[PDB]
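The structure appears below as structure tokens.
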Amino acid sequence: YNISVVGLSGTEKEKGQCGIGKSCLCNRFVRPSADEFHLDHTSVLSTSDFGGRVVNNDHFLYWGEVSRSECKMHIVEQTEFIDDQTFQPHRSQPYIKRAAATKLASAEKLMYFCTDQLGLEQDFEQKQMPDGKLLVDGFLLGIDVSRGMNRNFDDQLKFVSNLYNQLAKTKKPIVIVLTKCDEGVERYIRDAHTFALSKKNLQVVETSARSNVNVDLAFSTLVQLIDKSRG
Ligand SMILES: Nc1nc2c(ncn2[C@@H]2O[C@H](COP(=O)(O)OP(=O)(O)OP(=O)(O)O)[C@@H](O)[C@H]2O)c(=O)[nH]1
Ligand SMILES: [Mg+2]
């Protein structure tokens, strides 16, 4: 099962200086131990970092393989990395099209652990993404329902709707995932539920990576929809 985690991404200004929680969700699913869960996963990278084997000149990360409870899940996060001097996106398609990619070729791409790893990967375990290539089986569509540093929520939901349209054209299974529900805003959660109820069989899993609630449920729910359609 190849799972792509997608959501609002871009420049600091487009994220209101607060990402929506993709990285912490992936980190908690793949490595839920306190020692391996990191709350801080910056997307502002030096050219050396971006060209390292973890990022591999891509705007996505390979978070690794999960083999828990027998189903194998391969996890990736689609994001956007900005330059640590110019603060513009690294020149690697627009995010909404990039994130909806279902064929992800990055030869010799290494699994991501933390930003400390970047440009220093000999210092960490070096596990390669399988075959240098992943055919995406399904998408988790993250929606931050936290007030999260005075975010323009309606612009988030507009972005989510356009991203959803691109994903839906693929006919791949999508599960909507509400993030940071430990700080959830009822108006935002309700708006997200109304949006998802406007779509066909769009499931919503309410998660908090920080408090570790319903993360596994989110991924297993997607895996179940994946085999719904595979059958
Ligand atoms: N309260 C709470 N805060 C969270 C949670 N998850 C993430 N955050 C905060 O939100 C910020 C965003 O974290 P990320 O997971 O990197 O967000 P992102 O979607 O990956 O952002 P980009 O990768 O830059 O697109 C983090 O610095 C955390 O402090 C959560 O589950 N609960
Ligand atoms: Mg991220």
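Quick note: numbers on chain A are straight from Swiss-Prot, i.e. 14-82, 88-110, 114-252, in order.
Yeah, the Cβs are placed from backbone N, Cα and C, and that goes for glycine too.
DSSP assigns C202 (GTP binding site) to a helix in the three-state reduction. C202 (GTP binding site): 23 other CB atoms within 10 A of its CB, across all protein chains. The GTP binding site feature in Swiss-Prot is assigned to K28, 33-37, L52, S56, 95-97, 201-203, 229-231; the stated evidence is similarity to another entry.
Record note (Swiss-Prot), mutagenesis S36 to N: Disrupts GTP-binding. No direct effect on GAP activity 'in vitro' but affects the activity regulation 'in vivo'. The unchanged residue is displayed. Counting every protein chain shown, 25 other Cβ atoms lie within 10 Å of the Cβ of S36 (mutagenesis position).
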Give me the Cα-Cα distance between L52 (GTP binding site) and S36 (mutagenesis position), rounded to a whole Å. 8
Cα of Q96 (GTP binding site) to Cα of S36 (mutagenesis position), in Å and rounded, measures 9
Quick one: of the binding-site residues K35, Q96, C202, flag those whose CB is under 6 Å from ligand 1, and say none if nothing qualifies. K35
I'd like to confirm something. Which of the binding-site residues, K28, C202, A230, has a Cα closest to the Cα of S36 (mutagenesis position)? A230
Contacting recorded positions for ligand 2, chosen from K28, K35, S36, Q96, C202, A230 when the Cβ sits under 6 angstroms of any of its atoms: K35, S36
